There are 2 protein chains.
Amino acid sequence: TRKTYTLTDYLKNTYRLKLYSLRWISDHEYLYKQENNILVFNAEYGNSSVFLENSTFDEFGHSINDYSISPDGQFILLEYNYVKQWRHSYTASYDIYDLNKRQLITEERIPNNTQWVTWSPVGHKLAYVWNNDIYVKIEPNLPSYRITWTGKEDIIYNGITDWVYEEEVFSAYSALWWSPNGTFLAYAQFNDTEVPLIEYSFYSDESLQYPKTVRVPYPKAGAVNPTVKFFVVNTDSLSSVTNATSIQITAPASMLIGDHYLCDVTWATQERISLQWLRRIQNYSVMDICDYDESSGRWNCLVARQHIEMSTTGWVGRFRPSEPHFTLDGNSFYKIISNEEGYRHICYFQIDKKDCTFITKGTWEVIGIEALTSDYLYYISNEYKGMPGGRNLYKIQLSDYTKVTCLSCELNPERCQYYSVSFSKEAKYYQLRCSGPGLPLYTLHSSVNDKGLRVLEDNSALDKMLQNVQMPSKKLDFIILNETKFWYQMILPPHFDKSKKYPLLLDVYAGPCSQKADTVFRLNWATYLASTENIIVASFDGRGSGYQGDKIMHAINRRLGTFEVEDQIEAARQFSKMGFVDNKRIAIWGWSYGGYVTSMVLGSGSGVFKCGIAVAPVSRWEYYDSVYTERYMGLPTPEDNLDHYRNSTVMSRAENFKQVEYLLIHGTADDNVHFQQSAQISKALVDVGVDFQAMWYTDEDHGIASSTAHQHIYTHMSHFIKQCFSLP
Amino acid sequence: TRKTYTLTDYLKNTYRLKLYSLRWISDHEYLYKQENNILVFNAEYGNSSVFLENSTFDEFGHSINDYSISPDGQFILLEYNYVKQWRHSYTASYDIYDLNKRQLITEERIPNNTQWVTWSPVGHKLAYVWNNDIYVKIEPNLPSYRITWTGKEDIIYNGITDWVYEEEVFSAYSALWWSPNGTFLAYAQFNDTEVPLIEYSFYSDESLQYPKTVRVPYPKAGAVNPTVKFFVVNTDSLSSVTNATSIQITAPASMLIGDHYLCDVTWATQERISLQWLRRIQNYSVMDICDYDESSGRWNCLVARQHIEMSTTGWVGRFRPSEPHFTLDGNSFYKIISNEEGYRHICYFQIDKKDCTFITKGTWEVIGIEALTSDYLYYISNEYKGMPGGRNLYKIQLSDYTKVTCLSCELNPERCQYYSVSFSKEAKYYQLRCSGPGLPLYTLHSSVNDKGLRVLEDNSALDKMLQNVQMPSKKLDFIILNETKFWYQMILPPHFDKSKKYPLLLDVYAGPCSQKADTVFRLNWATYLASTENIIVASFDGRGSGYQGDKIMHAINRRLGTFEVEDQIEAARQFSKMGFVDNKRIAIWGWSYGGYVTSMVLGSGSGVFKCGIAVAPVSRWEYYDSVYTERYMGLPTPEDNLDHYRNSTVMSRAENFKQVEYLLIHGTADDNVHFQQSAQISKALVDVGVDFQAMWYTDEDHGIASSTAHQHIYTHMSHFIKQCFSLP
Ligand SMILES: CC#CCn1c(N2CCC[C@@H](N)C2)nc2c1c(=O)n(Cc1ccc(C#N)cc1)c1nccn21
Ligand SMILES: CC#CCn1c(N2CCC[C@@H](N)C2)nc2c1c(=O)n(Cc1ccc(C#N)cc1)c1nccn21
Ligand SMILES: *[C@@H]1O[C@H](CO)[C@@H](O[C@@H]2O[C@H](CO)[C@@H](O)[C@H](O)[C@H]2NC(C)=O)[C@H](O)[C@H]1NC(C)=O
Ligand SMILES: *[C@@H]1O[C@H](CO)[C@@H](O[C@@H]2O[C@H](CO)[C@@H](O)[C@H](O)[C@H]2NC(C)=O)[C@H](O)[C@H]1NC(C)=O
Ligand SMILES: *[C@@H]1O[C@H](CO)[C@@H](O[C@@H]2O[C@H](CO)[C@@H](O)[C@H](O)[C@H]2NC(C)=O)[C@H](O)[C@H]1NC(C)=O
Ligand SMILES: *[C@@H]1O[C@H](CO)[C@@H](O[C@@H]2O[C@H](CO)[C@@H](O)[C@H](O)[C@H]2NC(C)=O)[C@H](O)[C@H]1NC(C)=O
Ligand SMILES: *[C@@H]1O[C@H](CO)[C@@H](O[C@@H]2O[C@H](CO)[C@@H](O)[C@H](O)[C@H]2NC(C)=O)[C@H](O)[C@H]1NC(C)=O
Ligand SMILES: *[C@@H]1O[C@H](CO)[C@@H](O[C@@H]2O[C@H](CO)[C@@H](O)[C@H](O)[C@H]2NC(C)=O)[C@H](O)[C@H]1NC(C)=O
Ligand SMILES: *[C@@H]1O[C@H](CO)[C@@H](O[C@@H]2O[C@H](CO)[C@@H](O)[C@H](O)[C@H]2NC(C)=O)[C@H](O)[C@H]1NC(C)=O
Ligand SMILES: *[C@@H]1O[C@H](CO)[C@@H](O[C@@H]2O[C@H](CO)[C@@H](O)[C@H](O)[C@H]2NC(C)=O)[C@H](O)[C@H]1NC(C)=O
Ligand SMILES: *[C@@H]1O[C@H](CO)[C@@H](O[C@@H]2O[C@H](CO)[C@@H](O)[C@H](O)[C@H]2NC(C)=O)[C@H](O)[C@H]1NC(C)=O
Ligand SMILES: *[C@@H]1O[C@H](CO)[C@@H](O)[C@H](O)[C@H]1NC(C)=O
Ligand SMILES: *[C@@H]1O[C@H](CO)[C@@H](O)[C@H](O)[C@H]1NC(C)=O
Ligand SMILES: *[C@@H]1O[C@H](CO)[C@@H](O)[C@H](O)[C@H]1NC(C)=O
Ligand code: NA
């Protein structure tokens, strides 16, 4: 008999998915790491050479965390002493290695505790952030030029984001943007002076006698937000003037009237920059297109070039307004926007004309614009077979919009329905990354003729290994609720027999624009639960879910904790109606937003669920951050949406937890969903006399991702689900 | 068939022990609160009068927390707006009611947020502390005189203790001591300037958007301690024009050489005060005897009147050097000290002579000195039948030490083996309080011929109720280890059958000077476990336990987490070999020091215990406070006892928890045993991949004593023990 996919298989990563992570260095070459050696590959022929031998830094004296080769290939940035901060941020030490001289640079070194470092996009200039101020080095061995003097820990951030902008706006720590040829350095400045601090204990190693109090400027819903300013400095003037001026570009009057955000920065040309601003009430955004005026040395944003993007049914964008993709001359751009039917499609704009032209349309959505050449625009969409959970690459002819080719749809239609892509520098080549429903498959292609050059990684070693394992299967389908198709997936036990009654675990995210029903192949906890424990692990995309139009996505506008919660309960009732589910053994679990939904479901009094697990849940919207929460909820004021903020807490449903078995889990150093959130749930349960199971994770954050805590949490949850389902 | 004593009976206090709490106001009368009315009783006859009608404050507009009648009976202090702080500390608002003129005083009121208030011992003067400064009111309607001006929140404490002195030295918030007739007011001043702060989150009600950080000056072992100064003010010479002069009494030179504590303040006469000082290395203490000098207005402490108390085997006193009991002229005193055999007995000292004379002797100990007349000294000891867990009242004839009479031994030997006493003002009468092995019994006696005047409360109503319940029994016996007898108790299920095998729960404290095997009658969680669940609840007093001499008590000197842990394992090993114990079902549980011991036992790798519960445990001695920890451990420095501090942690035993089921519980707002202690245990268990059960209690402190959390914790622990013992 074949073994199953066990909990230890998952926790020890016995069955490893092979990747093919390349780094394009030009229009025809990429870097790839093979046995710690950095190899340079010719895309056209597949032949390689050792770019940098694995032995090069044996006598360095520090474990190198990562590297970054300068665009001109003259230098290599070596990252070490990596200390993680939030989701994207960290600090590190850096050394620069001169590739020509084959020597490490020992003078004018990047300082220790550097927050961010980036090469210019051409050549080898560097911009870095140290002690919240920006510095620029024209040459790696030469002194830096200081750009800002206002940087102050927890107060003024120059060229780096504060907590909320990193997490919710930019999805990056960096707040600097070099112009295409590196002449200008644009940057944002955040002022957190009046932003309140979240404070929590950090216990550290057992040697630490007194716990440390971590204090982070974090605006919770309705609190004082950081303010922002935007500047542009001419780096070519640094060696000629004592103190080069940072020219401010002010937000438009329509934004200055109240609280707002800087939400996008995109250079159009060497002398033209676009900026998108978003009002704190996130249903109104403004794009400014600003040109360098050589005579005044100023940046001017013509009102004739200003573009408004607004929503009457919800917020702007999926999580924020989309980025524009400028044509080479910078006189026009493409941008994903919601059409009149509420479907996200590519619109083509002239910079000084307000009405745009849609180049795509249909009851499906464009996911992202991937590359733009003088003749073609390349994008990813879920158009294929009307499957919102699938992803394919398309090519549209710019001189004829009726000419749309699907580049990936038919490559391996059984194995591959979810693609991502990586284009070379001027889009001459593209790597396709298939992530499911079969094993991930990485292929290289030439853009000149769309021909498949070679298979880079097919995961054949893993396929051989899995043949000896009783693997679960995955069913992806839909149910029709009120004449609308709603997609679901099920991880089915091996030898799934529809005449048998199986226990069911509902795996929930269900946040706005979430998608849990897709074609991706995963080896995770659900793989184990279905394979070894014979549990069906189901997920459902209800109202509020993404990639299916605004009528679905905006259904939860101003009403989080309503339809998306009700639709999970309804999904479980629909799954019971299918005949292969034991109705006495239905459980629900989720993390973060999934934890909030799990808890809301468990407190609903539905009687559908026996048990559930909430990991790092939100419990009350006033505890979560301003940017994310207010996007869907508006402000927690009597004049706005306070009544709904108060009506959608987990705590108010405490009495209903008497009907279920609940497991509540949270990391004590969670800077994102504060431990406070679960501390308030537990107190409300204790207050009504509800028994439940709990687990805190000392010094773990939102990811509970340290090697030991990851194994501990999944082991603890596995025992809980098994006990709930009477499984030995 | 009769009911058992259930978990709800324990949680809802179905079966209540009646008390008889009286307050002596003279040598012949006492106050007793009956039906919210305050009565005055004549001790000789038992007749009473209403002192204060319950209706007097029906229109007060505030709920009265407590009352305090002035010594002369002219005024009543009304306490309201009570806000608990630590174990003893709190703030409240106060009003004074004139009993003669039948009116509330509205002039010069005691301020709100008052920290401590006390009447003088005679008359009706008041001393109070507000904003850390001392104030004196000569008359209730008159303005206060400000005594101190240096009071500063968390820094300077005048007349009130800081955290560590409150918890570990004085067992009180008060640091004020009126002279016997109220002329002088002595006070301590604490300086916490350089004491580090423990910081922890407080979540508060769900309405609080950002958690509060609580910051408390708390010296952990080896950290900077508070400093102390002592002063005496003459309250008869205060002026409305001039600031009060406080006379400082400095510590002796043997204390000033290094860190030290003020550990006892006891007035001897109207013009003589005794002070005890303790070195930070708590095996050396000095008593100073200080006399007022009428000519100079100074307090002089003659070197010839100094008394040294030291220990070569351990620390001084049970928890601190004992209090002296001065004679009427203050020329001599009686004090409990450890004799040459290591047994605590009464020594008689002359104020100006070094050698004291022991008035009691034997292999048993004096618990406390209770009253002193020119002819007799009254004390409690465990002499009777050589039972260290029993307590009786004795009197010793001061002119002939061979004449010792037991006053309580034979009153009711079957019902009463554990007594406490309350004497009237000049010891003319005494109230005996029997607390076990039978139901509590309160009696009143006259000292002249030791007549048993009357029964005050016999709990016959509870006895009638308990007749219909299947109550557990208590067995008190001993085991012999290395020629020494060590006592244990077992709470045995009703209808106990020695031919049956019962699961056993070891209930542990086992800290230095602990005593868990005694003759006290209790209605607690153990009563329910034995009565309803048929579990034997055992407790054992091994090495380090009290009231049996220093050979046993000092056995754990500089070695916490050694013999007391080994001895609990040895006792359970011996119990597991008894015919009526199921060796497959032995559990252990404890709170605080008992939580530490439970955890150390569970991590010992003994294999005797299936499971256990640690509530608010200490996990590493460096995390606990200086005063308690260093008393037994010395300093955590390489030159002193750092190696033992490092090898006595729970965290180092984490791998050994693989073979046990463990439940770890802690309140998040524990200011005493910081949540940090359990946060480090859980992290060590996660680090070694050991699964365990946990429960945090949001905003609960060391007591986990709110009505809802107390019910929740005992409910959660009951489910855990029942699951462990395969009980339905
Ligand atoms: C509270 C909250 C929230 C919503 N949130 C956001 N957004 C957009 C990005 C920034 C972020 N602050 C908010 N992205 C995600 C969530 C979320 O809950 N989950 C569910 C989830 C989370 C963690 C794990 C794990 N491990 C598993 C499922 C998730 N899975 C894949 C992506 N996301
Ligand atoms: C950490 C530690 C410790 C030692 N500690 C101290 N001392 C002397 C007084 C001041 C204090 N800081 C230290 N007194 C006690 C303890 C102790 O652990 N328990 C066991 C226990 C504690 C709480 C509960 C409850 N609920 C049950 C048992 C206890 N039961 C009755 C009195 N004590
Ligand atoms: C991939 O192969 C090509 C062709 O064999 C290499 O290109 C160069 O070809 C010239 C012919 O004029 C040879 O003299 C050189 O060896 C090559 N130039 C360089 C700069 O190396 C090419 O280099 C190969 N690429 C890799 C990454 O190995
Ligand atoms: C960051 O914003 C704060 C206010 O949120 C600014 O601080 C004010 O600065 C002015 C001087 O121009 C003072 O007169 C005010 O007292 C300050 N207010 C507060 C609340 O501190 C600050 O200047 C901004 N800093 C930068 C570098 O823009
Ligand atoms: C470079 O120029 C900036 C901008 O004028 C100077 O920043 C000013 O610094 C002084 C403090 O000495 C203050 O008066 C201003 O509030 C600052 N303004 C801004 C926008 O930061 C800066 O100090 C200059 N650096 C040098 C070396 O002269
Ligand atoms: C990259 O772009 C900048 C901006 O267009 C170029 O700088 C301009 O170059 C022209 C020379 O052809 C001059 O007329 C301007 O004075 C320059 N402007 C500024 C603001 O510096 C720059 O030369 C380009 N760099 C490279 C390396 O090609
Ligand atoms: C208890 O009874 C005695 C009498 O046996 C009371 O003593 C008296 O005191 C009151 C005034 O307070 C007078 O009425 C009598 O003249 C006293 N008689 C004697 C013999 O002293 C006493 O008041 C009662 N005590 C209480 C507290 O009610
Ligand atoms: C104790 O607190 C109360 C309430 O703050 C004070 O009582 C007065 O009550 C009303 C409202 O309850 C306030 O408007 C007044 O300011 C209060 N002042 C006076 C002078 O009556 C009270 O004064 C406080 N007591 C002391 C002794 O300070
Ligand atoms: C309380 O104790 C502190 C010492 O912890 C005394 O403060 C001063 O301490 C600093 C160092 O913290 C020294 O630089 C000074 O010389 C000390 N004395 C003075 C007069 O500044 C502090 O004075 C004490 N306070 C009281 C009211 O006794
Ligand atoms: C309490 O004791 C004090 C001190 O013994 C008494 O005060 C002394 O009283 C006599 C008057 O009879 C004077 O000779 C002294 O000068 C006083 N000493 C001080 C230090 O003030 C006081 O009378 C007693 N109080 C009561 C109410 O009995
Ligand atoms: C108080 O206890 C201390 C610690 O046990 C005793 O310390 C002596 O002095 C040093 C500590 O710095 C050690 O080197 C010695 O080993 C100790 N002497 C012994 C164990 O005899 C100190 O003697 C104690 N005081 C009394 C009065 O016994
Ligand atoms: C970084 O830290 C190390 C260790 O303290 C030090 O020797 C070195 O000079 C530092 N590097 C820079 C660039 O300051
Ligand atoms: C933005 O949102 C607020 C709250 O829903 C609303 O009153 C306002 O009209 C909205 N703007 C648009 C363009 O719908
Ligand atoms: C008493 O002392 C305080 C504090 O030092 C001072 O401010 C006040 O002026 C003094 N009053 C008199 C009457 O000396
Ligand atoms: Na009698």
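We number each residue from 1, going along the chain as drawn.
Determined via X-ray crystallography, 1.9 Å.
Each Cβ is built from the backbone N, Cα and C atoms, and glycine gets one as well.
Taking the Cβ of B:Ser592 (active site, charge relay system) as reference, residues of its chain lying under 8 Å away and at least six apart in sequence are, in sequence order, B:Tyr509, B:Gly511, B:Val615, B:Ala616, B:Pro617, B:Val618, B:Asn672, B:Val673, B:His702. Under the DSSP three-state reduction, B:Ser592 (active site, charge relay system) is assigned to coil, being neither helix nor strand. The active site, charge relay system annotation in Swiss-Prot covers B:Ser592 (among others).
Around the Cβ of B:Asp670 (active site, charge relay system), the same chain contributes B:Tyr200, B:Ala616, B:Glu700, B:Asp701, B:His702, each under 8 angstroms and 6 or more positions distant in sequence. Taken from Swiss-Prot, the feature active site, charge relay system covers B:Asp670 (among others), and the record attributes it to sequence analysis.
Annotation comment: Swiss-Prot describes B:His702 (among others) as active site, charge relay system. Counted within 10 Å of its Cβ, the other Cβ atoms near B:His702 (active site, charge relay system) come to 20, all protein chains included.
Record note (Swiss-Prot) on the mutagenesis of B:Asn47 to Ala (Swiss-Prot position 85): Does not inhibit dipeptidyl peptidase activity, interaction with ADA and homodimer formation. DSSP assigns B:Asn47 (mutagenesis position) to coil, not to a helix or a strand.
Here the residue is the original one, while Swiss-Prot reports the published mutagenesis B:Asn54 to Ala (Swiss-Prot position 92) with the comment Does not inhibit dipeptidyl peptidase activity, interaction with ADA and homodimer formation. All protein chains included, B:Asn54 (mutagenesis position) registers 13 other Cβ atoms within 10 Å of its own Cβ. In the three-state DSSP assignment, the secondary structure recorded for B:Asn54 (mutagenesis position) is helix.
Under the heading of mutagenesis, Swiss-Prot lists B:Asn112 to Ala (Swiss-Prot position 150) and annotates it as follows: Does not inhibit dipeptidyl peptidase activity, interaction with ADA and homodimer formation. In this structure, B:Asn112 (mutagenesis position) belongs to neither helix nor strand by DSSP; it is coil.
Under its mutagenesis entries, Swiss-Prot includes B:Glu167 to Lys (Swiss-Prot position 205) with the note: Inhibits dipeptidyl peptidase activity. DSSP assigns B:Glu167 (mutagenesis position) to a helix.
On its own chain, B:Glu168 (mutagenesis position) has B:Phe319, B:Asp625, B:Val627, B:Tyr628 as residues at least 6 apart in sequence with a Cβ closer than 8 Å to its own Cβ. The mutagenesis experiment B:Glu168 to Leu (Swiss-Prot position 206) is recorded by Swiss-Prot, whose note states: Inhibits dipeptidyl peptidase activity.
Around the Cβ of B:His712 (mutagenesis position), the number of neighbouring Cβ atoms within 10 Å comes to 25. Mapped onto three states, the DSSP output places B:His712 (mutagenesis position) in helix. One mutagenesis experiment catalogued in Swiss-Prot, B:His712 to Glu (Swiss-Prot position 750), is accompanied by this note: Inhibits strongly homodimerization, dipeptidyl peptidase activity, interaction with CARD11 and T-cell costimulation activity.
One mutagenesis experiment named in Swiss-Prot is B:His712 to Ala (Swiss-Prot position 750), and its note says Inhibits weakly homodimerization and dipeptidyl peptidase activity.
Among the recorded positions B:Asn47, B:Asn112, B:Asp670, B:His702, B:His712, the ones with a Cβ under 8 Å from a Cβ of chain A are B:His712. Take the CB of B:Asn47 (mutagenesis position) and look out to 10 A: across all protein chains shown you find 8 other CB atoms.
On its own chain, B:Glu167 (mutagenesis position) has B:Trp86, B:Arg87, B:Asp625, B:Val627, B:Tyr628, B:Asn672 as residues at least 6 apart in sequence with a Cβ closer than 8 Å to its own Cβ. Distance from the CA of B:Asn112 (mutagenesis position) to the CA of B:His712 (mutagenesis position) is 34 Å.
The two recorded residues, B:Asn112 (mutagenesis position) and B:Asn54 (mutagenesis position), have Cα atoms 24 Å apart. Reported as a whole number, the C-alpha separation between B:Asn54 (mutagenesis position) and B:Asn47 (mutagenesis position) equals 19 Å. Annotation note: B:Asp670 (active site, charge relay system) sits in a coil segment as assigned by DSSP.
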